[PDB]
Structures are given as C-alpha cells and as structure tokens.
Amino acid sequence: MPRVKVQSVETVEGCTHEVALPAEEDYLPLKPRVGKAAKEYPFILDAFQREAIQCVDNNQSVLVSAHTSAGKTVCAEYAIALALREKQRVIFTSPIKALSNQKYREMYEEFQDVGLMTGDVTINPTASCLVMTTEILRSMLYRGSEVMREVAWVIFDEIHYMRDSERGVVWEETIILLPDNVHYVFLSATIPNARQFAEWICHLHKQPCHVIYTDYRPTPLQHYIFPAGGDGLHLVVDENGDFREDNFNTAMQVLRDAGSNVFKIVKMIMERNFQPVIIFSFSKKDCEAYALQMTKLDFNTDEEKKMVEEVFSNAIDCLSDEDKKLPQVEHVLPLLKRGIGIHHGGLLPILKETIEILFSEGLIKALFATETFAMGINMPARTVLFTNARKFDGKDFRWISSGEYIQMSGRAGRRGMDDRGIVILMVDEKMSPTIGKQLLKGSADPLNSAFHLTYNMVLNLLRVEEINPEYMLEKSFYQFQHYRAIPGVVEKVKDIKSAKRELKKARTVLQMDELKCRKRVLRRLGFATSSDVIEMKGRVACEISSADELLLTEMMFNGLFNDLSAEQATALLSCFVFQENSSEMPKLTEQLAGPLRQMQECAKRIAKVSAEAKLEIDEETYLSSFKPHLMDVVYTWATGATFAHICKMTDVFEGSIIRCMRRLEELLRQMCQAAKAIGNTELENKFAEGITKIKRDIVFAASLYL
Amino acid sequence: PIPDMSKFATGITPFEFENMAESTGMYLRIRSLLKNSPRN
RNA sequence: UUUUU
C-alpha cells in the first residue's frame, strides 16, 4: 500500500492547486522567486500560468491539466530557459515523430541551442535541449547512453498518450527507468484523475508533485446541431454552457418526423464570414469525395494563387524532375489554387506538410482532414464541422466519445482574431437522443494504465544486473491503480460477502503468472538458461525493438537469412512492418514464396512451444499477422524501379507504402547491429546493401520543418 | 532503486547518432517569401 | 470506412 497525501493549497479564483506529499512530510509553502525571471513574456500570464511558473522556480515537479488553446506550452518554455541559464541539459519528448519535427523547428526558432534525435534524423546531438521521441529515450535508458548524466529536467508532452494498449507501455517504462534526481513537467488535457497521477509520481520517485487543473478557454464556444433534412442551425449549447433543451428537442423532432448536404452547409458557413473551416471525417475516401464536390467553388484571391504557386514551387523543386510528374501533385495543385485541401494518412508525407504550411499561412480556407489533424499539429481554425459521429477504432465500429468531441472542437476559436468559435454537428440516422446529450455534456475520460508484458522487457531486464521484471511490474501505474480500491473492497460489511471476500483477498499474482509463462518460454527456446541468466542468443534479440524479435532471432540462428539475396531478404523483412489488410492477395514467384513458407514454418514452430507453455495464443492470428501484401512491391523497388511505376501494382495508398518502407529501413538498421553481435560478417553487410538500395528518390525526403 | 548506467551499458552495444543531418535552410527560404500572408 | 513508432 502507498503512503501519500494531498494538501490542496489555496488558489485565488483561478485554477485548482494540489500537491502530493510523501507520507510523513510537512507541507512547506512555495518560496517566492529570488532573482530575475528566467524568461520574460510579451503578454500577462494567467493564474495557472503563474502557479506553474512558481512550481518550476522551486525545483519541484508539476502537472498542468488544461486545454490545448489555453497556453500550456509557456511553462515548458520557462523550464527550458531556466535550465539553460543554470547550465543544465533538458529533454523534450513527444509521442509522434512529426510533432517532434515541428517542436524542434519552433524551439530552434526561439532558444537557438537545441537538437533533434529521432529514429530517422539526428541533428546536433550535443546540446542542453534535446528533442527526442519516447522510444529513443527508452532505448537510451535501457543502454548506457551517458547523456542523462547531466540532465535536470524532463518534459513530457501529451501525457494522455499513456492510454494505448499497443504503445502505452514504453511510456511507463521510460517513467519508471528514470533516475530519482530529475524533475518533470507533465502536460495534460483535462482529465478527472489528475490527482492520482501526482500520487503515482510521488510514490514512484520520492518527491512532491503538484497538480494544476483549470477549464479556462480564452475564446468561448458555441455548438450547433444540423438535423438530416432542413435549413438552419439549432444552437444547442452556447458560451455559457446551458444545454437549451428546447432546441435539442426541436432538432430531434425535425430529424424524427422528416426521417449536397455537406455542400449546402459549407456554402452557408463561407457566406457568413466563418473562414477558415475544418471538416472532420473518419474515412479518407470521404475527405477526397467532399473536396471533389466543392471543386466548383473558389475562395482564394488572384494574389493568393500566386502566393500558393510560389510556396508549392520550391517544395516540389526539392523533389527532382521525375517525381514532379506524379499523379498526386497535379491532383492537389488545383485544389490548393481554389482554397481547399485534404489532409489524411494516405497522402505523400511531403504534400501533407506542404498543405500544413499553407493552412498555417492562411491561404487554405476549407480543409478536409481526418482525426489526427487536431491531436497535435499547431494550427487552429474558426469553425469545426463534423460530418459523421461513428468511427471504426480497430476492433469494432463505435461512436465518438466526449473526449474526442472536446479534442476536435477545441480547435475552433483563435485568440484575439475572432470573438467566438462555431462548432457544427451532423446527425443523420436515428440519433435516439440518449447519446448526443452525453457527447455535449460529459467529461472527456479518465486515463488508465494498460502496461502489458513484452518479451523485450523481460530480455532487457534479465540483462541488467540490478533490476528484475518483478520490480517494473510492482512499480507500474496499473498496480498503483489496483491497490487504490482498499476503501471499498474491505468496506463490504453490512451472499455478497463470499464474493467481496474472494475479490479482495485473491489478487496477489497480478501479471505474475504471465511473467512466469514468458520466462518458461524463453528458457525453453534458448534465450535464457535454466538459472535465468541471458545467453548469446538473447543478447541478439535485445537489439531488435521494432518487430517480433523471437522469430527474427530464430531465423538468424537457424540459417534462413543466408543463401538469400539482399533484395529477397529485404522483401521478406517487409512482412514484419506491414500490418494493414488489403482486398486481394498478390501472387508470388517461387524465389519469393520459398522464404515466405520458411518464415511460416518457423512461426508455427514458435507458436507450438509458446502455446504448450500455458500462454493463450491461437495459431491463426500469429501467422495471419505477418502479411506478405507488399513483398513484390519491396522487391521491385529495390531493383531500380520508379515510384510511379510501382504504385500501380497494389490498391494501397502511397502514404502507406512510404510508411512501410521507412519502418523497414529502421528494422534493417536494427538488424545490421543485431547481426553484428554473433560475429556474422557475410550477413551484416547484406542488410547494409539492402538499406542502400531503398532510400533513393521520394520515400526518404527532407522534411519541410527540418 | 535505479542503478547506475555503467551496469546498463554492459551486455549491449552503445547508442549511436545514426543518420546525422543538418538544416538545409529550405524552411527559411520559404519563410523569406511569406511577406503579405493573411496571418502576418 | 481511422490510427501510429
């Protein structure tokens, strides 16, 4: 059980301030700053701004939970400036790689001593302010990586990303593995359990952790709902927050008794001076379809078209002559001429950021984007328009939550430019108004820890001499939240008594049986000895952290990757970085299906042993997870082919192919110094040759923000 | 609790600055032309 | 029918 307490220090009519103190520790109030400001600002800070600045000035960890449009970045800038002044190093980590590039750009523009460090790019890695991705930091922490020796602050941006069942575990790994002598700045969206995160930090690395929570937004919002069939918008909620039940009832009665649609609403919006506009849709086909439907309207001025020509010309001049004739460039240029553009994960990554620059400039007045244009990406609009409310998540087909609604709708309203933000919602099919009231009234969500066990975790922690997997299991946020319901498991004294007894008394082995099973598999295969100490076979697997390392190391040791060419080896490795499904299964030649069948046999042999050791794996999804849908594309690309020649052999978007190739280049990089572990020299340089004949014309291109 | 990085370094290769790159200045070139933008 | 190192 954890011994922490909260003090709830008073705040003067602004935000809410609380501090998590470790058990028997007296709350000493924050002393005032003695000296000069570490960073002056052109404006007047708000209450929560000043409180977070004061928390940073006293060398104490602080968490701020507010909106994106509130000014939550100022605190991190102050912390970076003060650590620069005191001759200390800083780390600024971001989940997404593009967000890292934009952050590096905007922080090089201001501090002038910064450095970028991602998997793809590394710029000036000797600085007191390093911008890195979360996985690079975790790799550094697992290795020696004597760069955190002289660091005093670590800044986590978008802390709510620790809610993913797939990639939220490396986040907790990074937080747990950090030293006890560093101070943190966590930035959050509005969450209910802000206090519980500070309690976890206090229990984790013996120090106070403050909490700043506010719901202030500089520009008020006004929400509307547009029923399917009608003319006019029904103001459901306004800048004061009351639900105005009469207009919700009127709209729903219209949709009930009565039950180009987007074109009319966009024309209405653009007639009453509501530019710019963001249209949010959850299918990439719908965005392009709506852009084509709006093609018959013009918004830009004659000079604006010259400006868009001038800004597009250089961005495509960097792209060489052959790629300037690609279909997508000539498809998108007229749309950007008219004043409209699309933004989805199927575009070329250079056109995406060109359109981002154009929208930031102000020459794009109606954007048609997917969900991941609002999460991160630093540009707001005046109006936000939702076309649908249902979305495919990955496992089912589901309604948008209140958290997603708040995230996307908060992009409306620009500080000082407009008086209020306008949000429009479309309802089309039997809204059944139990939902729709929940979306516009509810809180966003609590954040919960997933923290599943991985083989890389166990392999790395068995290599370190003074840390074990049990420690990381015990110190996880999952365990911390599962020790919190003592008041309510013991309080069942008033049948249900048997149940409540069972429930509380039972749990002692939470994710311990799984760990035992994983260890058993590891020592059965040969990665670790019976005495549970790592081997030569398991030190190779520690160098692979992109794909399934067990099966890859099984290939490395069995002798599957030798007697193969470089092209047909890098085509075989494409099965480990591509995870999307396609309509059709291409046909492979014998020299491209033999290695696939040997891959599948090794996968079956792995799965048999993994499932005879009480692990719950079905040997259909394991073999169906490795998808050879791009193996001939990769093989053709590493022969001298053209990008235009090759994005006609499959019905997969170009952006997906580019992403797969970048991931495969990263995996090849790790396979180079995973083969250079067992003294393999004939095989080490084959991966390097495969790396050389990938990155040639357009898949790997200089970033516009870099 | 957390041990020193010296013991972390043993048993694995160090961390290298793979794919080092430098600012080409294209972003500054584009920004140089952005003189009469609606936002500015 | 989105997503991401």
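The residues of chain B that appear here are 659-698 by Swiss-Prot count, in order.
Using N, Cα and C of the backbone, Cβ positions are placed for all residues, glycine too.
Database features, via Swiss-Prot:
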type	residues	note
MUTAGEN	B:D662 to A	Does not alter RNA helicase activity of NEXT complex; when associated with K-666
MUTAGEN	B:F673 to A	Does not affect RNA helicase activity of NEXT complex; when associated with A-675
MUTAGEN	B:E674 to A	Does not affect RNA helicase activity of NEXT complex; when associated with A-676
MUTAGEN	B:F675 to A	Does not affect RNA helicase activity of NEXT complex; when associated with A-673
MUTAGEN	B:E676 to A	Does not affect RNA helicase activity of NEXT complex; when associated with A-674
MUTAGEN	B:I688 to E	Loss of RNA helicase activity of NEXT complex; when associated with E-692
MUTAGEN	B:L692 to E	Loss of RNA helicase activity of NEXT complex; when associated with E-688
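This view paints the features noted in Swiss-Prot onto the structure.
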| residue | record | contacts (Cβ under 8 Å, 6+ apart) |
| --- | --- | --- |
| B:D662 | mutagenesis position | none |
| B:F673 | mutagenesis position | none |
| B:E674 | mutagenesis position | none |
| B:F675 | mutagenesis position | none |
| B:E676 | mutagenesis position | none |
| B:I688 | mutagenesis position | none |
| B:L692 | mutagenesis position | B:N698 |
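Mapped onto three states, the DSSP output places B:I688 (mutagenesis position) in helix.
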